[PDB]
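Have a look at the structure below, then the notes.
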Amino acid sequence: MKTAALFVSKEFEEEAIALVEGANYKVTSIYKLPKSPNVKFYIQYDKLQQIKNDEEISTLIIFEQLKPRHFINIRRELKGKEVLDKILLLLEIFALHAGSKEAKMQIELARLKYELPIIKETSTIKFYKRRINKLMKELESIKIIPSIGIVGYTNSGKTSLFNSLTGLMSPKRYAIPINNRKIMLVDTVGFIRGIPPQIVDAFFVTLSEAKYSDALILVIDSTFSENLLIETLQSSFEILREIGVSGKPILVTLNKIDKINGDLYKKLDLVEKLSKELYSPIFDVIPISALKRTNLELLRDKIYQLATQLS
Ligand SMILES: Nc1nc2c(ncn2[C@@H]2O[C@H](COP(=O)(O)OP(=O)(O)O)[C@@H](O)[C@H]2O)c(=O)[nH]1
Ligand SMILES: [Mg+2]
């Protein structure tokens, strides 16, 4: 596929894996961040030589923000093999999920702005600012069958749910038949934790495409403690309100129920009471396991009923 070597702290590893896969990479190797980073190469020189020459690794991904000197030196070595740091990784995730011209322009504006300090540390500078100025110009100027979008935080199992329904391009829109009805399933970008300031506008503009969909499926990790559940739901419904989602039916799926080892009904009833406190209209709240294929027919049937309600 696209294979990545990923450098990440233990604290972020789980999260960064799910991010790398949202950027359509397979993680084929994982290393901690270097204790004592290399002034030139950030990662160790011998490691960089191995990755340089390993035709099974297409891309180096470092879950941190790299200095311009690191980019210059890494890109030199890799010789056409790609390096993403954390900002460029998330811009890649956005680029793969964005279908609108406005989002595409914000992503490109961010990527241009991020290259500037790299070029400055290396006329080209002038070429880049003219494009940056043009896009900013055009952005300030633009400012003046049923579709169900899948939303939720990273690692909640949005891709697992989509794959499971589809039986599986960018952006990912995939029509499926349920009974006698055709339904368009839309992979929206996730809610993302810890978004670097530089890319917040590209993030929100990409996410705000969720308002194109007739209805939404909101995916929530059931393994979360009760107070983490409350917070996740408060923040999901916070964000949806602020991007201008209003009156769209929302089907909430409490996922990963297989991994709960614990009280599913109390979790379910908490999620249901709270989601209905925070938002209207809630279509329904159901428990599933997208991995273990638990309650998939329930999910199926509820997507069909919701599609019947929309039509
Ligand atoms: N145990 C369990 N794991 C799941 C389930 N759904 C997804 N996952 C896993 O959790 C991680 C996040 O899943 P993914 O579908 O990519 O989440 P996303 O970042 O929101 O798209 C992946 O390792 C999935 O295999 C589930 O129902 N149960
Ligand atoms: Mg995913």
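Here chain A follows Swiss-Prot for its numbers: 1-122, 144-165, 179-202, 214-356, in order, are the residues you see.
How was it done? The header gives X-ray crystallography, 2.0 Å.
Every residue gets a Cβ built from N, Cα and C, even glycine.
The following features are taken from Swiss-Prot:
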| type | residues | note |
| --- | --- | --- |
| MUTAGEN | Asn189 to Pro | Loss of GTPase activity |
| MUTAGEN | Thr193 to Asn | Loss of GTPase activity |
| MUTAGEN | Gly235 to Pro | Loss of GTPase activity |
| MUTAGEN | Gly235 to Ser | Decrease in GTPase activity |
| MUTAGEN | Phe236 to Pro | Increase in KM for GTP and in GTPase activity |
Contacting mutagenesis positions for ligand 2, chosen from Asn189, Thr193, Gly235, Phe236 when the Cβ sits under 6 angstroms of any of its atoms: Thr193
Through-space Cα separation in Å, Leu202-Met214, 11-residue segment unmodelled: 12
Cβ-Cβ neighbours of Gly235 (mutagenesis position) (radius 10 Å): 23
Spatial neighbours, same chain, of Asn189 (mutagenesis position) - Cβ under 8 Å, 6+ residues apart: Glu14, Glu15, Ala18, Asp266
Gap length 21 residues; flanking Cα-Cα distance, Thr122 to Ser144, Å: 12
Where the model skips 13 residues between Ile165 and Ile179, distance between their Cα atoms in Å: 30
Cα distance (Å, whole number) from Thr193 (mutagenesis position) to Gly235 (mutagenesis position): 10
